[PDB]
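Worksheet: one structure, shown below.
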Amino acid sequence: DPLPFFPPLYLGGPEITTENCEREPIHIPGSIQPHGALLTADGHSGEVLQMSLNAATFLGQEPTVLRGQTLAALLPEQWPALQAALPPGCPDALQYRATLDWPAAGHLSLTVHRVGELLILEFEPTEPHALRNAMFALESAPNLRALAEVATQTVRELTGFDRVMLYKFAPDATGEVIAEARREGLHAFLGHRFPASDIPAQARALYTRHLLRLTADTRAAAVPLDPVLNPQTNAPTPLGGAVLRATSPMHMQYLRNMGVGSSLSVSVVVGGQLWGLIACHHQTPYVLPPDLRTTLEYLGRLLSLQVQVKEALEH
Amino acid sequence: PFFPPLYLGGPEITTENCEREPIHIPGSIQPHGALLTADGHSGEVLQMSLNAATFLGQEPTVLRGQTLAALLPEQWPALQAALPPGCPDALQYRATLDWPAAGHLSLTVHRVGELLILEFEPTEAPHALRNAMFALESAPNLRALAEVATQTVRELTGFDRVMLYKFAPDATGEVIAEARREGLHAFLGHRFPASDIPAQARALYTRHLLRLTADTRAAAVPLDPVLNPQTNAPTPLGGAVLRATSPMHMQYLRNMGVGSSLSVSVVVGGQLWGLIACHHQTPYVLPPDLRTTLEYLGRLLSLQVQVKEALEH
Ligand SMILES: *C/C=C1/C(=C/c2[nH]c(/C=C3[NH+]=C(/C=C4\NC(=O)C(C=C)=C4C)C(C)=C\3CCC(=O)O)c(CCC(=O)O)c2C)NC(=O)[C@H]1C
Ligand SMILES: *C/C=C1/C(=C/c2[nH]c(/C=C3[NH+]=C(/C=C4\NC(=O)C(C=C)=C4C)C(C)=C\3CCC(=O)O)c(CCC(=O)O)c2C)NC(=O)[C@H]1C
């Protein structure tokens with residue numbers, strides 16, 4: 001039965017059990033994963049409102065100094081570019097990316113998107129023809145099976161992940177592993193099927209709009225935003241569009257129990273519906289840098305197109 | 001059918017026999033790169049472009065005996081695996097060579113039956129592609145998508161004019177969006193008859209998605225031999241981007257005052273929906289890595305055109 005979200009934990013909401021799966025408000029956890037930092041800022045003035053508690057250690061500045069400046073002063077070269085790329089009223093799915101040379105922290109990748117009147121800024125550390133070669137190989141795959149196999153093998157070669165599966169949704173939202181590339185010694189998940197509650201309904205809706213999410217370390221504690229609520233609204237900060245957003249504790253326990261240290265997945269979206277997932281596992285924690293993740297994002301789109309094409313060749 | 005090419009004493013092309021020019025077998029290439037053909041098994045260099053000596057820095061005869069194994073040691077096994085016998089002519093493999101005579105070359109290979117076609121071009125060596133991809137996806141409708149696409153391509157390439165040219169059901173073409181330098185004519189809204197892009201060129205564009213003319217006044221460079229030794233027949237060059245452009249079509253560019261021209265197929269439901277069409281007033285060799293960006297954009301636009309057309313119908 002579909003039911004509306006509970007309030008999050010920090011607003012006195014209940015703790016999540018196997019009973020109330022579908023009602024966890026996973027998009028507003030009030031916290032991020034510790035391998036990057038996040039700031040929120042007023043979309044018109046550029047006043048800095050919220051920051052992750054670890055921000056001082058990524059950005060090399062005291063909180064009170066950060067919060068006391070506008071983005072115009074903090075990001076003089078990027079602030080006008082942000083404002084042109086992310087105009088008021090734009091969708092929350094639109095992202096702008098730049099690379100910064102920050103004194104204390106080396107090269108940072110900056111990813112920005114806009115939710116209403118809020119700008120959300122994510123900072124992560126950042127670092128030949130493999131993509132072009134893959135694009136052509138995907139297109140020349142003769143059928144859906146060969147496409148799925150080429151796609152899994154390519155992603156594994158690009159990333160070094162221990163296990164890359166193509167996970168396909170059935171009409172009842174159960175899912176099946178239809179191809180996989182895996183490290184020697186791992187047991188096969190090919191042909192296994194998994195029940196619809198394994199990836200509940202509000203996670204699937206979010207995965208139709210925001211096409212990549214990850215858990216770099218399945219044992220890492222989440223880092224709170226400070227303050228936790230958006231001071232504009234005294235309400236929760238929407239983080240569905242932020243890759244740094246903390247992962248559901250229910251989902252992290254599910255991965256730890258499987259022996260997974262690091263998880264990533266890309267959505268494959270066909271005709272406006274979530275067709276499947278490029279799902280990756282690693283046994284140890286593992287951070288895939290932003291520019292490599294971009295390659296996977298591009299492959300997500302290519303695969304969406306090629307899945308349509310291969311399936312049309314099939315009636 | 002097709003007329004024989006000129007160099008096999010076929011008729012010269014007019015506006016009476018537009019549909020019959022064998023644009024895939026011109027026997028020559030554009031001079032900003034070099035092409036070798038080679039045997040699929042032996043790696044034996046069978047044809048070369050008369051200009052190969054320039055790019056490769058090799059005494060002419062040296063090449064036309066040697067083997068790819070010898071000539072490209074690191075690459076030759078990769079090719080063997082990447083382009084297995086029986087693969088499609090559409091499948092391409094690329095690498096960057098740090099080659100003694102020329103700082104860096106791009107190498108592009110595909111296979112047509114028993115022949116490997118190798119293309120060499122100068123090359124080199126950020127977020128504009130990722131930023132463009134998200135911009136295309138958030139365009140609210142087909143019109144805005146067209147506008148974003150043309151603007152994005154112009155910004156990435158510096159081309160004087162970028163159009164989105166859409167085919168009607170009878171192959172009548174319409175410029176539905178345009179991004180252009182100040183002080184050019186506007187081709188926005190104009191329609192053009194189907195014969196401007198003749199049937200045999202639309203078919204080839206459905207399979208091989210990017211073509212160009214780098215300089216509309218440059219002479220083609222012959223293949224030597226012109227005929228493939230294997231077959232004593234013309235080498236198919238339809239999947240080669242270095243392939244010489246139809247003089248018929250180069251004349252049409254010169255008459256418009258264009259010095260350089262590039263397009264990408266937008267393919268939807270197995271059919272040619274439209275073209276990303278680019279003009280430059282002067283000669284312009286777009287480097288291979290930037291062309292790759294446009295090739296990606298072509299696929300992304302193909303996806304988004306279907307998405308956007310579905311939310312009208
Ligand atoms: C009562 C709640 C439960 C629950 C919740 C939940 N699950 C997700 C997301 C995912 N669950 C996945 C499950 C699988 N992993 C596998 O390897 C296989 C099969 C081989 C299955 C079925 C997967 C893949 C995801 C996607 C994310 C990822 O790839 O790692 C969420 C949302 C997480 C988030 O967005 O932060 C939630 C709340 N899952 C259950 O099984 C029950 C106990
Ligand atoms: C007797 C045949 C004729 C003919 C042949 C021909 N045309 C092409 C390719 C193209 N023609 C194009 C025409 C236009 N360019 C524009 O800018 C506009 C309008 C604003 C039109 C109508 C285009 C866009 C192409 C595609 C290639 C490109 O991007 O430049 C070929 C094929 C050449 C080749 O693939 O090597 C041929 C044989 N064109 C005519 O107009 C008639 C006279």
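Numbers here mean position along the shown chain, with the first residue as 1.
Here the Cβ of each residue, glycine as well, is placed from N, Cα and C on the backbone.
Record features, source Swiss-Prot:
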BINDING   A:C21  tetrapyrrole binding site
DOMAIN    A:23-91  domain 'PAS'
DOMAIN    A:143-307  domain 'GAF'
MUTAGEN   A:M250 to C (Swiss-Prot position 259)  Binds PCB (in vitro), but difference spectrum is altered
MUTAGEN   A:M250 to A (Swiss-Prot position 259)  Binds PCB (in vitro), but difference spectrum is altered
MUTAGEN   A:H251 to A (Swiss-Prot position 260)  100-fold reduction of chromophore-binding activity
MUTAGEN   A:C280 to A (Swiss-Prot position 289)  Binds PCB (in vitro), but has aberrant spectral properties
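Recorded features from Swiss-Prot, shown on the structure.
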residue	record	DSSP (3 states)
A:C21	tetrapyrrole binding site	helix
A:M250	mutagenesis position	helix
A:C280	mutagenesis position	strand
Including all protein chains shown, what's the count of other C-beta atoms within 10 A of the C-beta of A:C280 (mutagenesis position)?
26
Spatial separation of A:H251 (mutagenesis position) from A:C280 (mutagenesis position) - C-alpha basis, Å:
14
Might you list, by sequence position, any residue in that chain lying six or more from A:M250 (mutagenesis position) with a Cβ less than 8 Å away from its Cβ?
A:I16, A:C21, A:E24
Please list, in sequence order, the residues in the chain of A:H251 (mutagenesis position) that are at least six apart in sequence and whose C-beta is under 8 Å away from its C-beta.
A:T215
Between A:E127 and A:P128 the chain has a hole of 6 residues; just give the Cα distance across it in whole angstrom, please.
15
